[PDB]
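Asker: Could you have a look at this structure, given as C-alpha cells, before my questions?
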There are 2 protein chains.
Amino acid sequence: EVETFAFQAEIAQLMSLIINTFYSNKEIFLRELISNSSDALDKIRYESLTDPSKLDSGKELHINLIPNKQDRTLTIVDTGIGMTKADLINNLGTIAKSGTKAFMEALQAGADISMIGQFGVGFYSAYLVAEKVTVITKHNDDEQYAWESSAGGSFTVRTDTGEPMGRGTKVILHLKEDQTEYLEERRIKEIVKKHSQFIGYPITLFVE
Amino acid sequence: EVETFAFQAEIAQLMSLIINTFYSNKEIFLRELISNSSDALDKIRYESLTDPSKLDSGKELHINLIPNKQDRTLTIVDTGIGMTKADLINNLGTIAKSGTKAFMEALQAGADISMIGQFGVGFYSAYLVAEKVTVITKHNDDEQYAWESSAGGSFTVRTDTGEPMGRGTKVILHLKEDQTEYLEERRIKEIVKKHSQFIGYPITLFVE
Ligand SMILES: CCNC(=O)c1noc(-c2cc(Cl)c(O)cc2O)c1-c1ccc(CN2CCOCC2)cc1
Ligand SMILES: CCNC(=O)c1noc(-c2cc(Cl)c(O)cc2O)c1-c1ccc(CN2CCOCC2)cc1
C-alpha cells in the first residue's frame, strides 16, 4: 500500500512557518481550499465543453462542507477534475517550489499570510488549523488516491480503497484541539459569507 | 486565411455592458491581462517540472509591457503555455458562458466591474480601453494564430504568418482615442505597482 516521500525543502519551510508564526486570522484556510475546489470545477467544466462525456463520472459541479464534531474533522468535497497520482506528488498540482520563493520574499517585506493564495500555495494554509490533512482525489484518467501528511518533512500516497467517488477531491481536515470553532455551523456560514460569497458553484454546509 | 465566428450571446452582452456602462476606474484591464499571462506562465512551468523539454520553445518566463504612442497600441507579451486554435475559439480558454452568468448576477446585486476577474472573464475588461483587441498566441502543439475582434458580435481567427514567437501570447490593445494615458510610462508603472506588485514573473516596461 503506502509510499513515503519527502517535501521539497522549501515547502517544508513554508509549512514550518505556517505552524510556528504567531498569526490569529486563521479562518482564511477555508477561502483557500474552496477556492481550489472552484479551480478544479472550472477545469472539468472547461473540458466538458469540447468533450461532454468527460462529465460521465458526475454531471453536477458543487462544493459540500461537512463538519463532524465527533471525529474532529472538517471535510470539503467537490466534484471537480481531480488529480493524478503524479499531480499529488508534484505538490498537489502547484508550482510550490517557486510560489514559496515568491511568498517567502513577500513576507519579510510587508505581506501577511492571508496573501498565500496569490502565490498558488494556498493549500498549506490548511495547516493553520489541521494537525493532519488527508486529501482523497479521483481524476478520470487514474485510480482514486489518498495523500496524507501531519507535516514534519514527509507525506504519503496510498492508492485508496475507501469509498469510491466518481470524480473530484475531498480534503479531510483533522482539526487541532483548540481549533474546533470551525466545526460550528454559525462560524462556517460566517466565513463563507465573508470570503467565498462569489464562488460560482453551490456550497452546501451540511448539518450534524 | 480568415474565419468569422459569433460571440456566444451572453459574452456579447458582457462586452456590450463593458462598452456602455459608465465606469471610471478603467485601469484594472491591466491587472486582468497580466494576471492572465501569470496563469499562462504557471502552466508551462507546471508542465516543465515533469517534461523539461516542453520548455524547448523558450526557457525564460516573463511579461513585457510594450507601449507605442504612434500606432496607438499597448502590447502585453508573455512567454507562457499559449493557446490552441480550439482554445481561442472557446472563449480564450475561459468558461465565459457561465462566468458571465455569475458576473451578471453579481452586478445588479452590489458588485462593480473590478470584480470581473473573480468570474474568470477578466479578459474582456480589455474592452474598457481598446476599440480593437488582437490576441496573437503560439502553443507547443499547434501553429501561431491570431484572434481579433472590435466587438459588435463576432471575432476572427486567422492562422498567423507575422513574426514567429516560439511560445506564449501577445495581446495588442488598439487604444481608444481618449484612453492614451495607458501609453504614458508614468501611468503604467503606477498601475502595475498598485495592482500587480505580487506577480511572480519579471514585468518589463519598455520605453519608447
Ligand atoms: C491538475 C488538474 N487538477 C487540478 O488542478 C485539481 N484537481 O483537484 C484539485 C484540488 C486541489 C485542492 Cl488542494 C483542493 O483542496 C481541491 C481540489 O479540487 C486541483 C487543484 C490543484 C491545485 C490547485 C492550486 N492551484 C493550481 C495552480 O496554482 C493556482 C491554484 C487548485 C486545484
Ligand atoms: C488552455 C491553456 N492555455 C491557457 O490557459 C492560456 N494560454 O495563454 C493564455 C493567455 C490568455 C490571455 Cl487572455 C492573456 O492575456 C494572456 C495569456 O497568456 C491563457 C489563458 C487563457 C485564459 C485565462 C483565463 N482563465 C482561465 C480559466 O479562468 C481563470 C482564468 C488565462 C490564461
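Sequence positions for chain A are given in Swiss-Prot numbering; the residues included correspond to 16-223, in order.
In case you wondered, yes, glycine gets a Cβ from its N, Cα and C as well.
These came from Swiss-Prot, pasted as-is:
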type	residues	note
MUTAGEN	A:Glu47 to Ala	Strong ATP-binding. Strong interaction with HSF1, HIF1A, ERBB2, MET, KEAP1 and RHOBTB2. No effect on interaction with TSC1
MUTAGEN	A:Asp93 to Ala	Impaired ATP-binding. Strong interaction with HIF1A, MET, KEAP1 and RHOBTB2. Loss of interaction with HSF1 and ERBB2. Los of interaction with TSC1
MUTAGEN	A:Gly97 to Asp	Abolishes ATPase activity
Asker: Given the mutagenesis positions A:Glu47, A:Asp93, A:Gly97, return the subset with CB under 6 A from an atom of ligand 1, ordered by sequence, or none if empty.
Answerer: A:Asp93, A:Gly97
Asker: In whole Å, how far does the CA atom of A:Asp93 (mutagenesis position) lie from that of A:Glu47 (mutagenesis position)?
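Answerer: Counting only the Cα atoms, the answer is 14 Å.
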Asker: For A:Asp93 (mutagenesis position), just count the other CB atoms lying within 10 A of its CB, please.
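Answerer: Its Cβ shell of radius 10 Å holds 28 other Cβ atoms.
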Asker: What does DSSP say about A:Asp93 (mutagenesis position): helix, strand or coil?
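Answerer: Reduced to three states, the DSSP call for A:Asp93 (mutagenesis position) is strand.
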Asker: Which has the fewest other CB atoms in a 10 Å radius around its CB: A:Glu47, A:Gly97, the listed mutagenesis positions?
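Answerer: Checked A:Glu47, A:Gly97; of these mutagenesis positions, fewest Cβ neighbours within 10 Å: A:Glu47.
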Asker: Indicate whether A:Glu47 (mutagenesis position) is helix, strand or coil by DSSP.
Answerer: helix
Asker: Whole-number Å only: compute the distance from the Cα of A:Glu47 (mutagenesis position) to the Cα of A:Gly97 (mutagenesis position).
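Answerer: A:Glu47 (mutagenesis position) to A:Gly97 (mutagenesis position), Cα-Cα distance: 17 Å.
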